[PDB]
Amino acid sequence: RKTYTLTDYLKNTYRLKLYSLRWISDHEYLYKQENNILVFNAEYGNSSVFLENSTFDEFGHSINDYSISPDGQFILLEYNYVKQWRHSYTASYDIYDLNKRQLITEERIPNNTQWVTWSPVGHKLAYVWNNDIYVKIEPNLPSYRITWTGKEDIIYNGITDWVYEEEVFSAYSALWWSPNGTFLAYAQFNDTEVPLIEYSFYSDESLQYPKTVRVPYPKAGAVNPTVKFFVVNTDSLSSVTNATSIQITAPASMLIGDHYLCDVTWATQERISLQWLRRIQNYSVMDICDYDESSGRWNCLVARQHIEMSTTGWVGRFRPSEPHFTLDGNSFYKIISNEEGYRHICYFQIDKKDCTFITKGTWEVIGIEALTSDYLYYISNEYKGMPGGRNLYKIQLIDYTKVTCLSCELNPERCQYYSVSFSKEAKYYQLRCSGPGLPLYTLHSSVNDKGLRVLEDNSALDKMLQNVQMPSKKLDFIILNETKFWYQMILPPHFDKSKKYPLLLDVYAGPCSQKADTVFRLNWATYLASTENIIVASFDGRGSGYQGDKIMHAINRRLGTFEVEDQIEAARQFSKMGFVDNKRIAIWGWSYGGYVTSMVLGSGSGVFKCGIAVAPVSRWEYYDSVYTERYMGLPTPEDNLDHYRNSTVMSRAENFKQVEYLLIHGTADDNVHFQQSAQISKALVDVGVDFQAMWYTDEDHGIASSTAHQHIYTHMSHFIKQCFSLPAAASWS
Amino acid sequence: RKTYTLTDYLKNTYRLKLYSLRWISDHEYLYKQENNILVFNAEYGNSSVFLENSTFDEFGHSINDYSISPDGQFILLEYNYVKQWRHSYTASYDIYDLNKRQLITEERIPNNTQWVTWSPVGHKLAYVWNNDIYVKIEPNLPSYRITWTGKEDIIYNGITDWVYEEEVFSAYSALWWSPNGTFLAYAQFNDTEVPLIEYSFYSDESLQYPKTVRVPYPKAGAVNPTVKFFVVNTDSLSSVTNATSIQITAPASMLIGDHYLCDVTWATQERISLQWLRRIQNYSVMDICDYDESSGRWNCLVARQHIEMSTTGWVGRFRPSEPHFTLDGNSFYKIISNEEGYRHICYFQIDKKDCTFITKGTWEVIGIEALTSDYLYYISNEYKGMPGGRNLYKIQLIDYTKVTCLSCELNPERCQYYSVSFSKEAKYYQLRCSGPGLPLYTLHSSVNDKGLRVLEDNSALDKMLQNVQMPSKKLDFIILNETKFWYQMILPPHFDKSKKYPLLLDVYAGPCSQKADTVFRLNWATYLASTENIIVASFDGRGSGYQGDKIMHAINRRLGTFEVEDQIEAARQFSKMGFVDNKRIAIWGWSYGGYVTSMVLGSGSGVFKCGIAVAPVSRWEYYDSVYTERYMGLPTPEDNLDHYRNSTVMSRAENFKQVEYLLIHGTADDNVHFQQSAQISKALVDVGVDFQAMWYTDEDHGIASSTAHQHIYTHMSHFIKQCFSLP
Ligand SMILES: *[C@@H]1O[C@H](CO)[C@@H](O[C@@H]2O[C@H](CO)[C@@H](O[C@H]3O[C@H](CO[C@H]4O[C@H](CO)[C@@H](O)[C@H](O)[C@@H]4O)[C@@H](O)[C@H](O[C@H]4O[C@H](CO)[C@@H](O)[C@H](O)[C@@H]4O)[C@@H]3O)[C@H](O)[C@H]2NC(C)=O)[C@H](O)[C@H]1NC(C)=O
Ligand SMILES: NC[C@]1(c2ccccc2)CC[C@H](OC/C=C/c2ccccc2)CC1
Ligand SMILES: NC[C@]1(c2ccccc2)CC[C@H](OC/C=C/c2ccccc2)CC1
Ligand SMILES: *[C@@H]1O[C@H](CO)[C@@H](O)[C@H](O)[C@H]1NC(C)=O
Ligand SMILES: *[C@@H]1O[C@H](CO)[C@@H](O)[C@H](O)[C@H]1NC(C)=O
Ligand SMILES: *[C@@H]1O[C@H](CO)[C@@H](O)[C@H](O)[C@H]1NC(C)=O
Ligand SMILES: *[C@@H]1O[C@H](CO)[C@@H](O)[C@H](O)[C@H]1NC(C)=O
Ligand SMILES: *[C@@H]1O[C@H](CO)[C@@H](O)[C@H](O)[C@H]1NC(C)=O
Ligand SMILES: *[C@@H]1O[C@H](CO)[C@@H](O)[C@H](O)[C@H]1NC(C)=O
Ligand SMILES: *[C@@H]1O[C@H](CO)[C@@H](O)[C@H](O)[C@H]1NC(C)=O
Ligand SMILES: *[C@@H]1O[C@H](CO)[C@@H](O)[C@H](O)[C@H]1NC(C)=O
Ligand SMILES: *[C@@H]1O[C@H](CO)[C@@H](O)[C@H](O)[C@H]1NC(C)=O
Ligand SMILES: *[C@@H]1O[C@H](CO)[C@@H](O)[C@H](O)[C@H]1NC(C)=O
Ligand SMILES: *[C@@H]1O[C@H](CO)[C@@H](O)[C@H](O)[C@H]1NC(C)=O
Ligand SMILES: *[C@@H]1O[C@H](CO)[C@@H](O)[C@H](O)[C@H]1NC(C)=O
């Protein structure tokens, strides 16, 4: 049979089918089929055409995405999409009136709009344009301007700045509608004193002078953005007077120094919760604020504050977890690290500071998925004690011992990694199995957890793959100091334990990372194993996630130590297994994985022949404040400067004489600045070490344009094949 | 025997000795030996100590260079040297009184001085600090501030901006003292509307945020700097009132549009010549301006104005040539292209517009070296009709038939490439032979052109090289269309014509370039031939210099055409010779050579297996106005935009699928911006071509720091050895 080739990976020859649905009520969902939008009845599976595909070709522009208003009366059409950072972008928007069957051409949403969202009920709109918030009560009516302070690179109303987008909210939006749309809450960021990262952008060859891009970006220890929080009543807006936004200030325990706003969650129509985090990220406070009809303001009762702190590390996996409120808003459930360091669900009364754990054990709750008056639904890695598996469970709120696994036994050989999507009041749920077999999407009814139907089983892909020599995946563990550490191996087809294969260690190894799991993937590793007969291994060592704080917090204030040593030890253990050619072990990684790859290659271990670092961090003072300081503290003599100075790639330059290294970086990387690799290369040149390099003009952290993505994987494949003494092949052109 | 290795090249194991002297009169010169400065009598060769190496033992700073005042009374000590561009730098200066044995401690030259020069006689000083000119009449006395308009990156008084430094004057200074030091002439450049090139500078690893460097740099067709010219009388300066500078305006034929000041040459104590060039560089005007004692003004009479134009190309090799005036300033000699397109010496009377050619032939005069009362001394490539040779000649002013070759027959097998250094009134001259044998420095008397003595013969290097398997050099020509085109080959030791060797074509090929010559060099090519047994060839095709305008102007308005095609043809002709392995032909070059290498690799010729481009130009709109427009005109639809768009490397990207390419560039290149290689790589990625790259953090066009220089040649050697399958 044929193998899974590099061209198969780069041209997406073998495509994974999805079943992306959008719940619109407790019994119906929308699903896009052959460019038409269909509405499905969950109980019976029958459908009706909601919006014909022809409608999308009526405007003359190509439509990037759509958003139907919750009441189904309007459709927001997104076009002229222009990407900014990981989540941010600008676009033009048109609104189509579904009952009048006509495009709205008056009081349009402006071009270069930064963010738009419908209210959660009805059809109000809030949008951000030129860093200011606007609200439209009706799609054809003039907007009400909420803020007047917006200023490019300085004041951000209702949108995040660079560091809040990447590191705090994982979103460009900083707008939160109340459940029924009466109130609009928003954050305002002030970057006045934040230094700018500056880099060249070359653009099309017609551009005679390169542009200098300047982005407010706080590097470790630098001046951070400041934040304010406001709530506006959208039902009392006037065309005669400016809108009154009510400020909610941070608690004084936060105002004493630098801090962040890290979570916004509405509890009821008149109650909002906010979580704040100190700049030293081991102390956070939740405020619960109620609307006061007598003053028109928001009161955050001091008696309702909840403190969450950590003595061994930072708070949360990446940030404090979100609360899930009961309907009355008087209690909530939240994932918290317990006394043993395992993340479990805790039940709180809004006026009481001691919470009660409702789950326990040497495993962790990943997320709370739905909450009804009778049950709480959650995803955990409890099943078979496999940290890299995921299953859906339900717990009776009247008896915590009554826990049922909803997904564990549905198809145990094919499905060990689930996510879920519940209908509006959780009468139904879609289960999404992503491995170890081909992804499988199914629909279920909550009343008795009855399976209704299979939505997508990837039978088309299965038929195609029967004719390909596909690799296999092994997930297992090694024991180090009486602790299990998990690894995975992508094994070549017809794997023979009596033969010696070359091995590539694929690394991430950042705090809370997980690279050993049960997910089915078709990626570069699939080609390396299928066509090139390379074993591609990954290992989750100290600092990795979902296995408790004793493992995750092991690298607290000490990045570039145990997680680096544990990758080296894993490669030694893989050599001890007997089917690995110890003369052909390589390592590669991107981002944090590029940093770890570089630290490993500079260790002088003698284990690795070669390695590739893509967009690596090289020195923690070059990376952003929020992520870096979470694990490293501040780069000051009084805090952790000594470790910042001891954990650079540059200090290990002399040891690179022992290895073959390929260093790759996009010149327009706004995230891990090209500076980081420019300093690695300069250090290697300064000690006389030869190495290979590749810059990618105008590519960012993703090196994700169609042509650059094909080019980088082609270049890396040649490098690994040459390191491993694997043959080349001529092609006509 | 051992070979000449890469470490020998990088560590300078085998050193070429020089003999750098400084003439102080018509009979004596200074020579630095064992840090002592000696004064030599040219006639007899005896010496005396001028300044002992112990004088400045307690100075407290490492001295970079020195400059003795023309009257020998003072010495300027340069220290704290900080490089800027190719020529520019700043430094600190101390003045030491050689008679009193005292360092000047008051009214010192400021730190961060941009330029300093003694007057040509005596000991006045002019300097530029913070873009303004200052004059000191005596080293211990306060300075007179001449200009008050200087402003970083905007107004430059007495110093050049980036483009005038690189492309017009080949110097940072823009100050010209009159012969006896009475007047100080200077240019002022105004870069207000010139766009800025911006690039990152990463600095030491301790720098948390990269710096953005911003330099006023006009790319092709962009707004250029403007220029003004002034003359100040330094004998009538006052501590009470500000100095009066007299402006000399450009002629109306220049003021009608954009133009450049391209030459300043004093003719007498009261007469200065200026040459101006239109932005379309095929028309130049020389004004001869006289001081008017009655008005205090400088007048340039049209009766003494001379035009120089070209109908086939630009004016001059790189710019209009310098005039050499007779002592009375009533006539001058200048190299001009003749009716046949060969550059020869023309004699002009200041008020007569038709000049008389004093030399002629199918060869060219390279430079006028000295003009005495009876003879003119010049360097040419006449000898044996070899364009890549250089010899010194003299011609009698009253009889152009009385020519003597002064260097041709001295040592004809060892020496075919000379330069010269004459004493103050040319009674003596030092000849400097740079090849084809080991360099040889000798001293001569011009009384009857008799040799006095050998100054340095490199016998120490010769003894060391006898134990090394050194390569040889062949210089010859091929005939194409009844025209000779010259090439050179660096041949491996024990070269066997019956065997096939890999070949590397080392390219420059820019307008007026010459890569085939008789110079002896110890460089990367020496290692490739000596250790790796690679033939390193270079070829001078259309557009090359010193062979007349029919060859040089062949690429006018058409860069990236004939000079590219002729490198490909040369490699085909080298294959036709029989000792070349046609499966192992590579090409490399730096700067314009990187552009030609890239254009050749993108040609689809199938001749070359691999190549390396270092800091290449990729598209002429990215390079500076003065150099680019000289050959290309303006990038406008009405002028030459179509050819600017047709001559890019990016347009050839698909053809790179046929070759192995290594692209290298310094990130802080202020000259050929990193942008140029960033656009090549993006075009190759866009068509799915694999290639090799290397950036050099914070390196400029020279990639010349000790560590980066060693790294780039090591990386390139690995690449060529892998291309040629050499262990
Ligand atoms: C290289 O060697 C050259 C040859 O010796 C050096 O030239 C000589 O320089 C000295 C000093 O400048 C000259 O000295 C005296 O010259 C006359 C007398 O000249 C007669 O006698 C000389 C031998 O003693 C002969 O060489 C002459 O040809 C001639 O017959 C004196 O009258 C001078 O006296 C005056 O100056 C001195 C100070 O220098 C005072 O002390 C006296 O009181 C008086 O005022 C000189 O003593 C010498 O003439 C000259 N010889 C030449 C050129 O032939 C040359 O300097 C040296 N170069 C270097 C760099 O080392
Ligand atoms: N910039 C940080 C990351 C990075 C890149 C480059 C160098 C170093 C590090 C990239 C993103 C990633 O996000 C984790 C997701 C968190 C999340 C999201 C939603 C809800 C809860 C948590 C972590 C590593
Ligand atoms: N920037 C132009 C040059 C260049 C670099 C990079 C890309 C393209 C081109 C470099 C310098 C060089 O100068 C020649 C010398 C002229 C001269 C000097 C003194 C007196 C008379 C003539 C020509 C090519
Ligand atoms: C599905 O069928 C029922 C009748 O059994 C009907 O009421 C419902 O509207 C249908 N839904 C869709 C989306 O077609
Ligand atoms: C958006 O831009 C287009 C193109 O310039 C313009 O025609 C249109 O009117 C703009 N729309 C709005 C809402 O301003
Ligand atoms: C932003 O912060 C700066 C201080 O860094 C302050 O001067 C300015 O008033 C603030 N602007 C707003 C709109 O809050
Ligand atoms: C609203 O605020 C803006 C900005 O401060 C101001 O220009 C405008 O006049 C205000 N409008 C009213 C109606 O007060
Ligand atoms: C939405 O909530 C607000 C605040 O309690 C309330 O005044 C309003 O009536 C609610 N809307 C509806 C439709 O009940
Ligand atoms: C938070 O971290 C700092 C730095 O390690 C430490 O001084 C402080 O005590 C920690 N706080 C808690 C709650 O442990
Ligand atoms: C130059 O700088 C040094 C060091 O600061 C200082 O001592 C000296 O006085 C300065 N010279 C002048 C002329 O200002
Ligand atoms: C420099 O030129 C600008 C116009 O480009 C002009 O405004 C300015 O006055 C000039 N400055 C001097 C000192 O000549
Ligand atoms: C000289 O010119 C400068 C700059 O215009 C001025 O400040 C100074 O007063 C002038 N001095 C005299 C004496 O005129
Ligand atoms: C220098 O030349 C000028 C101009 O002719 C003259 O006035 C001056 O006196 C000359 N100086 C000497 C020392 O002869
Ligand atoms: C100078 O060059 C331009 C452009 O080629 C041309 O129009 C003009 O005629 C030239 N002048 C001469 C004297 O050839
Ligand atoms: C030789 O002449 C031919 C015919 O005109 C031309 O195509 C070719 O470019 C010339 N080659 C040279 C001058 O090297």
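Think of each number as a place in line: the chain as shown, counted from 1.
This deposition comes from X-ray crystallography, 1.6 Å.
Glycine too: its Cβ is placed from the backbone N, Cα and C atoms.
As recorded in Swiss-Prot, the features of this protein are as follows:
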ACT_SITE  A:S591  active site, charge relay system
ACT_SITE  A:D669  active site, charge relay system
ACT_SITE  A:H701  active site, charge relay system
MUTAGEN   A:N46 to A (Swiss-Prot position 85)  Does not inhibit dipeptidyl peptidase activity, interaction with ADA and homodimer formation
MUTAGEN   A:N53 to A (Swiss-Prot position 92)  Does not inhibit dipeptidyl peptidase activity, interaction with ADA and homodimer formation
MUTAGEN   A:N111 to A (Swiss-Prot position 150)  Does not inhibit dipeptidyl peptidase activity, interaction with ADA and homodimer formation
MUTAGEN   A:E166 to K (Swiss-Prot position 205)  Inhibits dipeptidyl peptidase activity
MUTAGEN   A:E167 to L (Swiss-Prot position 206)  Inhibits dipeptidyl peptidase activity
MUTAGEN   A:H711 to A (Swiss-Prot position 750)  Inhibits weakly homodimerization and dipeptidyl peptidase activity
MUTAGEN   A:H711 to E (Swiss-Prot position 750)  Inhibits strongly homodimerization, dipeptidyl peptidase activity, interaction with CARD11 and T-cell costimulation activity
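All features noted in Swiss-Prot, drawn onto the structure.
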residue	record	Cβ within 10 Å
A:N46	mutagenesis position	8
A:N53	mutagenesis position	13
A:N111	mutagenesis position	12
A:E166	mutagenesis position	22
A:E167	mutagenesis position	19
A:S591	active site, charge relay system	19
A:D669	active site, charge relay system	22
A:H701	active site, charge relay system	20
A:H711	mutagenesis position	25
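Under DSSP, A:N46 (mutagenesis position) is assigned to coil, being neither helix nor strand in the three-state scheme.
When the alpha carbons of A:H711 (mutagenesis position) and A:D669 (active site, charge relay system) are compared, the span between them is 17 angstrom. Checking the recorded positions A:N46, A:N111, A:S591 against chain B with a Cβ-Cβ cut-off under 8 Å leaves no residue at all.
In the three-state DSSP scheme, A:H711 (mutagenesis position) is classed as helix. With a CB cut-off of under 6 A applied against ligand 2, the recorded positions A:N46, A:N53, A:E166, A:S591, A:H701, A:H711 are reduced to A:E166, A:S591. Cα spacing between A:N46 (mutagenesis position) and A:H701 (active site, charge relay system): 44 Å, rounded to the nearest whole number. Secondary structure from DSSP puts A:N53 (mutagenesis position) in a helix. Put simply, A:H701 is the one of the recorded positions A:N53, A:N111, A:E167, A:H701 whose Cα lies nearest to the Cα of A:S591 (active site, charge relay system). Taking only the Cα positions, the spacing between A:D669 (active site, charge relay system) and A:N53 (mutagenesis position) is 38 angstrom. Secondary structure at A:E167 (mutagenesis position), as computed by DSSP, is helix. Separation of the C-alpha atoms of A:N53 (mutagenesis position) and A:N111 (mutagenesis position): 24 Å, rounded to the nearest whole number.
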